[PDB]
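Everything below concerns the one structure shown next.
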Amino acid sequence: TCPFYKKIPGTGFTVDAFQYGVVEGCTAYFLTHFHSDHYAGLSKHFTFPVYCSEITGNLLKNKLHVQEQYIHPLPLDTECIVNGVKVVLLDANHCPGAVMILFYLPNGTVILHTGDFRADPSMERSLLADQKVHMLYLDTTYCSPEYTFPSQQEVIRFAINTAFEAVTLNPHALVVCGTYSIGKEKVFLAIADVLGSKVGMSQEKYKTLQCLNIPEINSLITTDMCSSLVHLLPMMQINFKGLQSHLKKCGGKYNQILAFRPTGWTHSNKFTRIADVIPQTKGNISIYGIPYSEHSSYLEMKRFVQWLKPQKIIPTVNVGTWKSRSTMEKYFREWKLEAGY
Ligand code: NI
């Protein structure tokens, strides 16, 4: 059945709740972003109103064939009325088109649902600064102090410098980057830019990227693999067997692969700085796991919450075990006692 942390009290609304059939009492289904664990259940046969960003609505129409009459895109940073309730969509700093949602309940309660997010100090100067938030529905993916990672800017600097050096030493090297969803486009786009190449990919993935409103995208991507020396493949193919296979397909144009797997966190982060990352190598194939995250680190999450000072926190991630739930609640209480709210 639909869990309570997907329902907005005092409304008929749900958030990321498309796999439970008809939720009794639901007049409007919000979708924070186009990732499969959140959209699971949507299709051309859906006949209730879906509220989301413009980019998410492009993906619903083109990838899932949801009928246009049920897609309700909202502009960001704009007070809107939905079924008699004021709402605002804010940028979540997650993947393209991802939003947080501010609900202003008729009784005076203000609720923020972060969706998935990477907390940032820039959020402290949005429309959130303007009123008090009472309840926070929080993306707790990495809510434990072991989870540190570098800035996205540091990680892209590492990837650009690594790729540029490799291809300048060997102009017959191919760069490959893995993907299994939208998000993390900066990785492959930054590397193609420094090398003077377009990124080559499948027709399915090209279609997906053409929904994202990224400026000048026609200049950066292509379905012609032969004309490109940065290729995108499914994340599942980023291993020695899959890469050896791919190299066969390129017909002797290339004699080396340098491949990137943008993981979330990996326990090399507890010890290893970004400067010190090394690849796994077999023969003429090297694989780099780089910690490019689109979720908050522990410290970024803590700063956001201690700034916002909510009265009540409802976690939306890691809620399935008692040990996880009790650990998170202990951190929430520390943060509140340290900051004095
Ligand atoms: Ni996500």
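Chain A is numbered as in Swiss-Prot; the shown residues are, in order, 700-1040.
If you check the header, you will see the structure was determined by X-ray crystallography, 1.4 Å.
Any Cβ shown, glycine's included, is placed from N, Cα and C.
In the three-state DSSP reading, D838 (mutagenesis position) counts as coil. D838 (mutagenesis position): 24 other CB atoms within 10 A of its CB, across all protein chains. Quoting Swiss-Prot on the mutagenesis of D838 to N: Impaired nuclear focus formation, reduced interaction with PIAS and increased sensitivity to cisplatin.
Quoting Swiss-Prot on the mutagenesis of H994 to A: Impaired nuclear focus formation, reduced interaction with PIAS and increased sensitivity to cisplatin. Secondary structure at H994 (mutagenesis position), taken from DSSP and collapsed to helix, strand or coil, is coil. Sequence-distant neighbours of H994 (mutagenesis position) (same chain, 6+ residues apart, CB-CB distance under 8 A): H793, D815, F816, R817, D838, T840, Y841, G963.
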